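Each remark here refers to the structure printed beneath this line.
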Amino acid sequence: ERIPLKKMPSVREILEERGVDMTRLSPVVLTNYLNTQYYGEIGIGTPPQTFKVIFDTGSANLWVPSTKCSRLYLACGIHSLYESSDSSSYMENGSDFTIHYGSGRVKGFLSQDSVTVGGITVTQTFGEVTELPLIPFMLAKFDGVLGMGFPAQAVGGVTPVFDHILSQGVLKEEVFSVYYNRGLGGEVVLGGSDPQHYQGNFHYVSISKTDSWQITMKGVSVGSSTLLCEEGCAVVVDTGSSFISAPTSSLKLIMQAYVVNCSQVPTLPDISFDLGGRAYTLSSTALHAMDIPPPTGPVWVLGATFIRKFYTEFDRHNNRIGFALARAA
Ligand SMILES: *[C@@H]1O[C@H](CO)[C@@H](O)[C@H](O)[C@H]1NC(C)=O
C-alpha cells in the first residue's frame, strides 16, 4: 500500500543556490519538472533494478533512463540506468516513442519488464529512454517519471502501472491517495486513504474531462470578495508540480489583491478555491502562469502547495477526486 516519497532539492533551488538571473527556457505535457521536489522508488526486472521516479498525475507514461543512451545526450548517462541483460523477465518491443518534455523531446524505445511498486509486481510496458534534453534533467536527482494518469493520455495507448494493479484485484478500493509533509518527505498510498494523515470527512468532485484528473472549479475568491471563474474554470490536480498555475490574464487580477510583489507582511488576504460548492482555502503560502491553447486550455493546476493542506484521494472506479484536511502525528 504505502510508497514513501522523499524530499529533494528542485532544479530551481539548485540554480538559485548558485545565484542566477532570468535565462532562456500527441497528448498535452502539463508539468515542468524544474520545480518538482518529490520522488518515490520503484524496482524494474528480475532481480529488481531500483529507480527514483516522480509520481505524476499529469502524465500516464512510465519511463526511466536506459544504458543504451548515446554519448551525444549527456543528461541521460548521469542517472541510474536500465540494463535489459541483467533481467530474466525482459521482453523486447523496439517501437519508437517520444514525449515532448517542454520544447525539447524525450526520445527512446519501448520495452516490457516486471515493475514492482509498494510490494505489488506487475508486467508493464515502459519506454527506456535514449535521449534526454539538457534542461532540466542534468541537475535533477530523480531518474525518471511514473505516470498516474489515464490510458488515453498515455503515448501509444500503453496501459499505466495503476491500471495493471486494478486488473489484479489486490487493492481494497480502486483508488490512490497522496500526502505531502509540512516542513521531511511525503507518502503515496495505494488502495485507500491513511487516517493518520487526514482529519474530518472527505468530500468528492466528479471528473469533467473524459479521461484525465480534471475538475471544474466554480470560484477563486481573494479574502471575501470573488474575482474569477464563476462561469467555470477547468482545473487539474497535478502531483508532480509544487506551484499553483493559472492562465496568464487570470494571474494578473489575482496578483493585484519576472515581477512578484512579495513583501514581509503576514496579514495578506486568504485565497480559496470553490470545488463542488465547498470553499478550499489557503492562508498566505508561490504561484505561476501556464497558458495552454484549446483543447485542454485554458486550465489551472493545483500542485503540492494545495495538496499539503488537503489530502487528495484519486478515485478511478467512480471517476472523482476527494479532498480532506491534512495532519501529521
Ligand atoms: C509494443 O507494445 C504495445 C502495447 O502497448 C503494442 O501495441 C505493440 O504492438 C508492441 N510493439 C511490438 C513491435 O511488439
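Counting starts with 1 at the first residue shown.
Recorded method for this deposit: X-ray crystallography, 3.2 Å.
Each residue, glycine too, has its Cβ placed from N, Cα and C.
In Swiss-Prot this protein carries:
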ACT_SITE  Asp56  active site
VARIANT   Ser114 to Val (Swiss-Prot position 160)  In allele Ren-1D; requires 2 nucleotide substitutions
ACT_SITE  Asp238  active site
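Sequence features annotated in Swiss-Prot and their locations in the structure.
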residue	record	DSSP (3 states)
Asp56	active site	strand
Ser114	variant position	strand
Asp238	active site	coil
C-alpha spacing of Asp56 (active site) relative to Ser114 (variant position), in angstrom = 20
Note = Sparsest Cβ environment (other Cβ within 10 Å) among active-site residues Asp56, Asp238 belongs to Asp56
Distance [Cα-Cα, Å, rounded] between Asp56 (active site) and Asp238 (active site) = 7
Å between Cα atoms of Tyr258 and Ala257 (gap: 10 unmodelled residues) = 18
Task = Check the deposited model and tell me the whole-number distance in Å separating the CA atoms of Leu25 and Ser26, where 17 residues are unmodelled.
result = 21
Inquiry  = Let's check the environment of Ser114 (variant position): how many other CB atoms sit within 10 Å of its CB?
reply    = 19
Task = Check the deposited model and tell me the whole-number distance in Å separating the CA atoms of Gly183 and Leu184, where 3 residues are unmodelled.
result = 6
